[PDB]
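A short write-up of the structure that comes next.
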Amino acid sequence: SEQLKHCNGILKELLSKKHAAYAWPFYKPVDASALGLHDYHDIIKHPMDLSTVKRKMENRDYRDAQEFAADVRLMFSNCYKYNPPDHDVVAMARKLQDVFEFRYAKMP
Amino acid sequence: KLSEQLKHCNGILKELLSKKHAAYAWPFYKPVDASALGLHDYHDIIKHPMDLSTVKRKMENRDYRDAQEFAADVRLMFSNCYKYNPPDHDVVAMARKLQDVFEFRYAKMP
Ligand SMILES: Cc1cc(-c2cc3c(=O)n(C)cc(-c4cc(C(C)(C)O)ccc4Oc4ccc(F)cc4F)c3o2)cc(C)c1OCCO
Ligand SMILES: Cc1cc(-c2cc3c(=O)n(C)cc(-c4cc(C(C)(C)O)ccc4Oc4ccc(F)cc4F)c3o2)cc(C)c1OCCO
């Protein structure tokens, strides 16, 4: 509950403008419809992005910091699972995760 | 089943401690010898240490009910690295590079 106020702090930093170069594809859920990804939801069974995570933080859905991470990592995993590992979205994901895991480990 | 999950978690561990990734995998092969490295506070800051040999033993001993628990320890390993070290330092770059092989390999796992 005091540690969730930090998890919020992380989400805030994840969405700040510094990282926006590589963070943006995770602000909004994947638009599989528009991108023509007919198979996206057959493979990604539990979509997740940072907006969906924010709603949940607002709605007090995350009990501990562990549940918060679960979803944030799930975002990145969905990216690695669906996408060939060369593609740039993967290399951005990696970039953003690297910041995440930074702040999460630092968290008191 | 659930032991089909773990079969693949074995395949991931194998990859992680293999030939190719050795450049950046080696500081996680065995525990952090704080004593030797002159780290008078490592075990103060890191309450639950973790490394790949430890993971490997647990995988043999069958302490992991599922991949979800396996991942847990691997993530914990990388976490501790990131927790203890400032972000510039080289270990971290390697930690990061190995985590990227894992999440790749883990996320592919049918
Ligand atoms: C065009 C295309 C896109 C994607 C794909 C995967 C994937 C993904 O995992 N995430 C998290 C985000 C995107 C993505 C999302 C969006 C919107 C604004 C619609 O939400 C826009 C572009 C996206 O993908 C990118 C493609 C190339 C990039 F350099 C960067 C991207 F973010 C996204 O796109 C995957 C494939 C295979 C693809 O190519 C279609 C086959 O040629
Ligand atoms: C000497 C020293 C070492 C560490 C440190 C942190 C850290 C770590 O998080 N992991 C996972 C692994 C090592 C590490 C461990 C080992 C052994 C074989 C003893 O287990 C050997 C080297 C290690 O780290 C490196 C030190 C210097 C390098 F140029 C590269 C390293 F991988 C490791 O070393 C951190 C600091 C700040 C440090 O400087 C202490 C005062 O000089």
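What you see of chain A is 347-454, where the numbers are those given in Swiss-Prot.
So this one's X-ray crystallography, 3.1 Å, going by the header.
Heads up, the Cβ atoms here are built off N, Cα and C, so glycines get one too.
Listed in sequence order, A:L383, A:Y386, A:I390, A:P393, A:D395, A:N424 are the same-chain residues six or more apart from A:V376 (mutagenesis position) with CB atoms under 8 A from its CB. Experimental mutagenesis at this site is recorded by Swiss-Prot as A:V376 to A, annotated: Abolished binding to histone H4 acetylated at 'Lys-12' (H4K12ac).
Record note (Swiss-Prot), mutagenesis A:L381 to A: Reduced binding to histone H4 acetylated at 'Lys-12' (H4K12ac). The unchanged residue is displayed. A:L381 (mutagenesis position) is surrounded by 9 other CB atoms, counting those within 10 A of its CB over all protein chains shown.
For the recorded site, A:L383 (mutagenesis position), the DSSP three-state label reads coil. Swiss-Prot lists A:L383 to A among its mutagenesis entries, and the accompanying note reads: Reduced binding to histone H4 acetylated at 'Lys-12' (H4K12ac).
Listed in Swiss-Prot is the mutagenesis experiment A:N429 to A, annotated as follows: Abolished binding to histone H4 acetylated at 'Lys-12' (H4K12ac). Sequence-distant contacts of A:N429 (mutagenesis position), defined by Cβ-Cβ distance under 8 angstroms and a gap of at least six in the same chain, are A:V435, A:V436. Secondary structure from DSSP puts A:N429 (mutagenesis position) in coil.
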Number of Cβ atoms other than its own within 10 Å, given for A:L383 (mutagenesis position): 15
Subset of mutagenesis positions A:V376, A:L381, A:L383, A:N429 within reach of chain B (CB-CB under 8 A): none
